[PDB]
Protein chains: 4
Amino acid sequence: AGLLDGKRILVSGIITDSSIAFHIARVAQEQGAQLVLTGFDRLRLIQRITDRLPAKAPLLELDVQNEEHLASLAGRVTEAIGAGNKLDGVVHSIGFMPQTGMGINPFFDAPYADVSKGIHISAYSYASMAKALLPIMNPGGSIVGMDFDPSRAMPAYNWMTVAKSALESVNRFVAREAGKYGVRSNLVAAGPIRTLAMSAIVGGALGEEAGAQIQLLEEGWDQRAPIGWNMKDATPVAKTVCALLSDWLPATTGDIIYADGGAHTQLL
Amino acid sequence: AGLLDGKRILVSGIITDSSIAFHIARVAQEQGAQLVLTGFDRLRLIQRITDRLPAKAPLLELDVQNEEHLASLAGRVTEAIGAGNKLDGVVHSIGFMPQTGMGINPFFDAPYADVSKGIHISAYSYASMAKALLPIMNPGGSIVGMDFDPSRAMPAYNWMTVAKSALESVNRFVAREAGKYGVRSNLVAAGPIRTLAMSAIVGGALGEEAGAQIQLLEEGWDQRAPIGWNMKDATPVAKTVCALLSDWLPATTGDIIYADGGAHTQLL
Amino acid sequence: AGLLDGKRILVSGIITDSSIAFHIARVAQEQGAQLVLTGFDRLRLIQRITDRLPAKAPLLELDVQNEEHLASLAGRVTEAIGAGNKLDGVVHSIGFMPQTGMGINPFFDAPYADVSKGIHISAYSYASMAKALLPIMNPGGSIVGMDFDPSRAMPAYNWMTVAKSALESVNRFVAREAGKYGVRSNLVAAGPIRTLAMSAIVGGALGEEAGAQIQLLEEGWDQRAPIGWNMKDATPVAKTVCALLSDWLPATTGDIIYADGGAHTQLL
Amino acid sequence: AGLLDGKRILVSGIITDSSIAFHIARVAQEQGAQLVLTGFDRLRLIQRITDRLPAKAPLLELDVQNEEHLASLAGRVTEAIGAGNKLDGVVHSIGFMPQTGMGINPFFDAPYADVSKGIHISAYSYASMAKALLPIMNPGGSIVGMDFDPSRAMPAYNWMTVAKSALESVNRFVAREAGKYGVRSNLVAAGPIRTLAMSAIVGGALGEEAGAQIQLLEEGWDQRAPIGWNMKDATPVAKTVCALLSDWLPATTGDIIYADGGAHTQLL
Ligand SMILES: NC(=O)c1ccc[n+]([C@@H]2O[C@H](COP(=O)([O-])OP(=O)(O)OC[C@H]3O[C@@H](n4cnc5c(N)ncnc54)[C@H](O)[C@@H]3O)[C@@H](O)[C@H]2O)c1
Ligand SMILES: NC(=O)c1ccc[n+]([C@@H]2O[C@H](COP(=O)([O-])OP(=O)(O)OC[C@H]3O[C@@H](n4cnc5c(N)ncnc54)[C@H](O)[C@@H]3O)[C@@H](O)[C@H]2O)c1
Ligand SMILES: NC(=O)c1ccc[n+]([C@@H]2O[C@H](COP(=O)([O-])OP(=O)(O)OC[C@H]3O[C@@H](n4cnc5c(N)ncnc54)[C@H](O)[C@@H]3O)[C@@H](O)[C@H]2O)c1
Ligand SMILES: NC(=O)c1ccc[n+]([C@@H]2O[C@H](COP(=O)([O-])OP(=O)(O)OC[C@H]3O[C@@H](n4cnc5c(N)ncnc54)[C@H](O)[C@@H]3O)[C@@H](O)[C@H]2O)c1
Ligand SMILES: Cc1cc(N)n(Cc2nnc(Nc3ccn(Cc4c(F)cccc4Cl)n3)s2)n1
Ligand SMILES: Cc1cc(N)n(Cc2nnc(Nc3ccn(Cc4c(F)cccc4Cl)n3)s2)n1
Ligand SMILES: Cc1cc(N)n(Cc2nnc(Nc3ccn(Cc4c(F)cccc4Cl)n3)s2)n1
Ligand SMILES: Cc1cc(N)n(Cc2nnc(Nc3ccn(Cc4c(F)cccc4Cl)n3)s2)n1
């Protein structure tokens, strides 16, 4: 049967059909999973997109910055999957950093209010989500988050790299808490993916240099990667999240699995 | 419709039914894989152990230190799986370090001839095996090897830790070579497993202190592991090797997946 | 004759004579450096403590959360060292995490407002300080910050570990900026030291079950440390900051130097 | 006075006036150290080179592969520095990998006899040297070895990268032993240095493709390094070894100090 056959999985972070979460949800559904989806702000738009998934799935509003949304989350999920049922998987595919903190603006010019908003959404919310959903998770369960290797500095990513460094630390502590429930907590450090936003930067939305920068990053990534890297294909990343959601990585927690073509293991 | 259905996989390193390779072979077979097994010396003695696996599998002699064994290996594998057939997976579960380099003997007292024998078997042979089998491997294939996290020094493991540090480097270069074939190369860094040598030291073979050191390591490993660690259970390790042998980790190469209960991510 | 002879160095973070910055200031002064000191809140207590240093040094108010304090900082430093003079070194020995995010309070119960305050002071302010002081720094100069190894999760440190993970990332980006000035940026990852909040008999934000855990950390640190760890001696840490402030580590930037007795390199 | 004033230091690995050890020996002597030098094979030539150092220093024969040379080493050093005197420092600047294991030959084609020779000289000998000299070292002493970051694979370096991975592991264990003597053990991970052999490759000794590979590595290194990288200047590397030989890094052992311009901390 499917790799996630009979598993109830919550998938957050679908905004467009280019979203890494859209591919995670598609592959999970193809693999037998029953999903609950969470969306933020543009809920009629998210619903129009989630309608294109292989199967029907409840859509729940979740702004990770809203305390009431988090407090009611477990209650709202239980109502959607049915009383007496628990989640076997949670996918955090949420990330945000204002333009002041990521892009063409100098590193020193990012106001802390902006950096703090980005760290809240990109790092702290991994713990928020785990706090809310662990009480309605089954033993053997899995929490997966999305990472972009922050171990070395790079142009443009700036405070998003700082936020991913914090996310990596948050994951290690979430694992400590999750373990009390028999639940694993891990990250998928993916190589660059051509989402709508990335296609817009490459296209010059923020100028020729920011575009050239992303194309240069992508070129070197495919070059270093012993098996190559196709930024236009999120399926290898989606498959890796599903591997972690499955029972096939049962002794891995507080960790990072690199779905990057093996680029991080090569210098040149 | 198991995880490795229709896959032809070579599994090296079975000596007892406690061997990590025995559990890898058992889980792979349970998951629909057609296996070729390689054994070191015994063969007749090894065959009686492989006979206890869920299904029949050809047993081939392979001493990684013997040049003729490696030269003839691909030819012998092809004969066993049938002309026109190729391997989809290779499992290197081979390791050895003489008592002089691993145990109660001081680190400075290990003669280089002994360290060299251990490095040959435990590290260099990962490249030797890849060299021999990559020409008879299919695109999308996977080479998996066994590691014991050498990133920090520890008592007793001494030169076996040094050998694993070399193994980790070898795997990153093997990935470069394997990529030319569409093949991934990765290591499963396992927590301590009660195999032949481990059960011997615990049992008192190198005295009361040495046995006590291993029991203390194991206690602390389970303590650190947010999901715990059972050194008497190789199934979580075997399942992880199968995840890497599958098509569910398609963008991971030259890497290390930690099947250690998440112990390496926790300080205390 | 001294290691920092003729060097003008700014030292932040003195509150008591137990403060790592007090020892950095003392060793730097012993080594020929001319200092400018920055203090926060209790500027009367700070002045009396700084009066105990081997030599006189101007004391300037600096709350890293106050925008005006940062905007006026370079101007105020220049006034103290004399027009036409620039800093050769900058020491960031600033850290803070509320009791909700560091201690016995559950990890999930730390409100983001508290975590954000801690990340602002402990991580973001390293960039804030570099932004303010780099325009008044000389080529060959050095920015040093204080880190506590966050690569593995641990009890009690909780969100302070998350903040140090962010600090490490901030340092790599600050190095990029500093390099444009011929200035190096590095962190000193110290072993635990009994400073104001760490205090067990007189003062301290550490009490009851948390105090028990920090005692287990202490003993563990010294056991792991091949050269031992004295939590009551900040001199080895102070000497390491001075090594980075000197011209003896001229090719090291965006890095971490561990003054921890070597504990981080040992498993057991 | 000098950074190594009154310190008795053994310096190995001088073969040409371009050798990293020649610069280490020159800077150490400039900084007040009294040295003992060890040379291999071409001792009349080594003497001619070492005659160009700022001060006279005894030259001792030491082939790290010769057991008698190691057994007699401490005795021979004591005779040179005078009875009752001990070394305060030891510099291991020894490295070798045959052309089959480093260069233009395929990674899989390196015979183990060649790899074993290279690992013996480049990694194992760090432990051999420490075994021999620790009994004649003073508390507070320092053992320093030379490294080239092997954490990521790269073209051409092949089995030398594998040997450096082993060296890094050896260092962590040597630290455990050294600590019993109050002696620190660390490695200096240097960026590429234009030694005679490097100038020969760049110049086309192993063909145009190999030259271009080295030139490309060096170009990328200077690019990533926030403070740049001059492969033609060994002084920043020599100064870093001296910082470790001094009393200014007293809490650092079993570690790696990167004298690489900060390159290893930057992706691009
Ligand atoms: N695209 C890449 O190259 C890449 C690489 C590695 C990791 N990632 C990470 O993958 C994740 C998904 O990003 P993506 O590339 O699919 O882009 P995306 O824009 O499709 O996804 C990010 C999601 O975060 C959601 N979000 C933002 N603020 C929120 C809030 N307050 N509450 C709830 N949801 C909120 C958005 O609605 C969106 O659905 C992010 O964590 C991102 O950092 C992306
Ligand atoms: N047991 C643990 O705690 C642990 C932890 C991490 C990694 N590992 C690694 O897992 C692997 C398997 O070891 P194990 O623990 O299952 O024990 P094991 O004793 O059952 O297996 C090691 C195997 O190596 C084989 N071997 C030795 N020399 C050989 C040679 N010259 N040619 C061919 N084969 C040779 C032996 O025949 C044996 O089957 C090793 O690489 C080991 O280092 C073990
Ligand atoms: N003590 C340890 O075990 C240890 C270990 C590793 C790193 N460190 C780090 O060393 C540094 C120095 O801390 P310490 O241990 O000497 O203790 P400390 O309490 O004496 O020093 C922390 C300093 O931060 C200052 N500070 C707090 N909020 C501030 C603000 N808003 N603006 C400006 N200054 C502010 C305080 O006034 C104080 O001087 C910190 O960054 C700490 O995280 C400490
Ligand atoms: N040049 C670089 O790009 C670079 C970068 C990082 C590290 N390193 C390392 O720095 C060290 C110094 O090498 P270098 O580049 O200055 O070149 P080098 O050739 O001048 O020095 C290497 C030394 O090893 C000695 N040696 C070889 N076999 C020996 C044996 N059996 N016994 C004793 N000595 C022996 C040689 O005589 C020579 O003095 C080596 O460890 C090298 O790996 C070099
Ligand atoms: C790790 C990662 C990668 C991506 N795309 N995400 C999701 C995002 N979350 N917040 C973002 N905000 C911003 C501010 C500016 N940009 C555009 C831009 C850039 F300037 C430089 C590089 C890439 C991009 Cl897309 N995106 S992007 N997370
Ligand atoms: C990482 C790992 C674990 C196991 N079982 N292997 C396979 C081996 N290959 N050669 C070995 N040789 C020897 C010599 C002595 N011992 C026993 C011992 C010890 F003294 C100290 C620590 C642990 C052990 Cl098991 N094992 S163990 N590799
Ligand atoms: C890495 C480090 C060490 C120290 N002293 N600092 C500076 C600080 N800044 N704010 C702090 N605030 C707090 C809240 C509670 N405590 C006490 C406590 C604990 F409960 C558990 C562990 C350690 C400690 Cl110290 N300190 S500590 N940074
Ligand atoms: C880490 C490091 C760098 C250097 N030069 N050393 C010292 C050496 N020890 N043995 C060496 N042997 C060999 C075999 C072939 N080459 C030439 C060559 C190459 F093919 C590829 C790259 C660089 C060079 Cl120089 N050097 S070089 N250690």
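So for chain C, numbering is Swiss-Prot's, and the shown residues are 2-269, in order.
A Cβ is built for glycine as well, from the same backbone N, Cα and C atoms used for every other residue.
If you draw a 10 Å sphere around the CB of C:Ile21 (NAD(+) binding site), it holds 22 other CB atoms from the protein chains shown. DSSP assigns C:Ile21 (NAD(+) binding site) to a helix. Per Swiss-Prot, NAD(+) binding site is recorded for C:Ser20, C:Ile21, C:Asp64, C:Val65, C:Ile95, C:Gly96, C:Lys165, C:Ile194, and the stated evidence type is experimental evidence.
For C:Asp148 (mutagenesis position), the Cβ neighbour count at a 10 Å cut-off comes to 22, with all displayed protein chains included. Among the mutagenesis experiments that Swiss-Prot reports, C:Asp148 to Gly is described with the note: Confers pyridomycin resistance. Has no impact on the susceptibility to isoniazid and moxifloxacin. 14-fold decrease in NADH affinity, while no effect on catalytic activity.
A coil conformation is recorded for C:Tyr158 (mutagenesis position) in the three-state DSSP classification, outside any helix or strand. Annotation of the published mutagenesis C:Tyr158 to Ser in Swiss-Prot: No effect on catalytic activity; the original residue is retained in the structure shown.
Looking at Swiss-Prot, the entry for mutagenesis of C:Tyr158 to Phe says: 24-fold decrease in catalytic activity while no effect on lipid substrate affinity.
Experimental mutagenesis is annotated in Swiss-Prot for C:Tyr158 to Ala, with the remark: 1500-fold decrease in catalytic activity while no effect on lipid substrate affinity. For C:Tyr158 (mutagenesis position), the same-chain residues 6+ apart in sequence whose C-beta sits under 8 angstroms from its C-beta are C:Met103, C:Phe149, C:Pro151.
Swiss-Prot lists C:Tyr158 with the feature substrate binding site, giving experimental evidence as the kind of evidence.
C:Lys165 to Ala or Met appears in Swiss-Prot as a mutagenesis experiment; the accompanying note says: Loss of enzyme's ability to bind NADH. In the three-state DSSP scheme, C:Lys165 (mutagenesis position) falls into the helix class.
Here Swiss-Prot notes a mutagenesis experiment, C:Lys165 to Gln or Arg, with the remark: No effect on the enzyme's catalytic ability or on its ability to bind NADH. Sequence-distant neighbours of C:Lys165 (mutagenesis position) (same chain, 6+ residues apart, CB-CB distance under 8 A): C:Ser123, C:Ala124, C:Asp148, C:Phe149, C:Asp150, C:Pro151.
In the three-state DSSP classification, C:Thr266 (mutagenesis position) falls within a helix. Taking the Cβ of C:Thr266 (mutagenesis position) as centre and 10 Å as the limit, one finds 27 other Cβ atoms among all the protein chains shown. For the published mutagenesis C:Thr266 to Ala, Swiss-Prot gives the following note: No effect on catalytic activity. Loss of phosphorylation. Does not alter growth of M.tuberculosis.
Proximity to chain B, taken as a Cβ less than 8 Å from one of its Cβ atoms, holds for C:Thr266 among the recorded positions C:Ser20, C:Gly96, C:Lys165, C:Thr266. In sequence order, C:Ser19, C:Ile21, C:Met232, C:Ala235, C:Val238 constitute the residues six or more apart from C:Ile194 (NAD(+) binding site) in its chain with CB-CB distances below 8 Å. Among the recorded positions C:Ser20, C:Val65, C:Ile95, C:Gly96, C:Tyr158, C:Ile194, the ones whose Cβ sits under 6 Å from an atom of ligand 3 are, in sequence order, C:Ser20, C:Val65, C:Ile95, C:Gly96, C:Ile194. Calculated from their C-alpha atoms, the gap between C:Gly96 (NAD(+) binding site) and C:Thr266 (mutagenesis position) amounts to 25 Å. With an 8 Å limit on C-beta distances, the recorded positions from C:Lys165, C:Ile194, C:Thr266 that reach chain D are C:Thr266. With the fewest other C-beta atoms within 10 Å around its C-beta, C:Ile95 stands out among the binding-site residues C:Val65, C:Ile95.
Proximity of the recorded positions C:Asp64, C:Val65, C:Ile95, C:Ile194, C:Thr266 to ligand 7, judged by a Cβ distance under 6 angstroms to any of its atoms, singles out none of them. Taking only the Cα positions, the spacing between C:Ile95 (NAD(+) binding site) and C:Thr266 (mutagenesis position) is 26 angstrom. Within the set of binding-site residues C:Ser20, C:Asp64, C:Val65, the entry lying nearest in space to C:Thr266 (mutagenesis position) is C:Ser20 (CA atoms).
When other Cβ atoms within 10 Å of the Cβ of C:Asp64 (NAD(+) binding site) are tallied across all protein chains shown, the result is 16.
Site extent for NAD(+): the farthest pair of Cα atoms among C:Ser20, C:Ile21, C:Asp64, C:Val65, C:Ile95, C:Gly96, C:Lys165, C:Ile194 sits 23 Å apart. Following the DSSP three-state reduction, the secondary structure of C:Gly96 (NAD(+) binding site) is coil.
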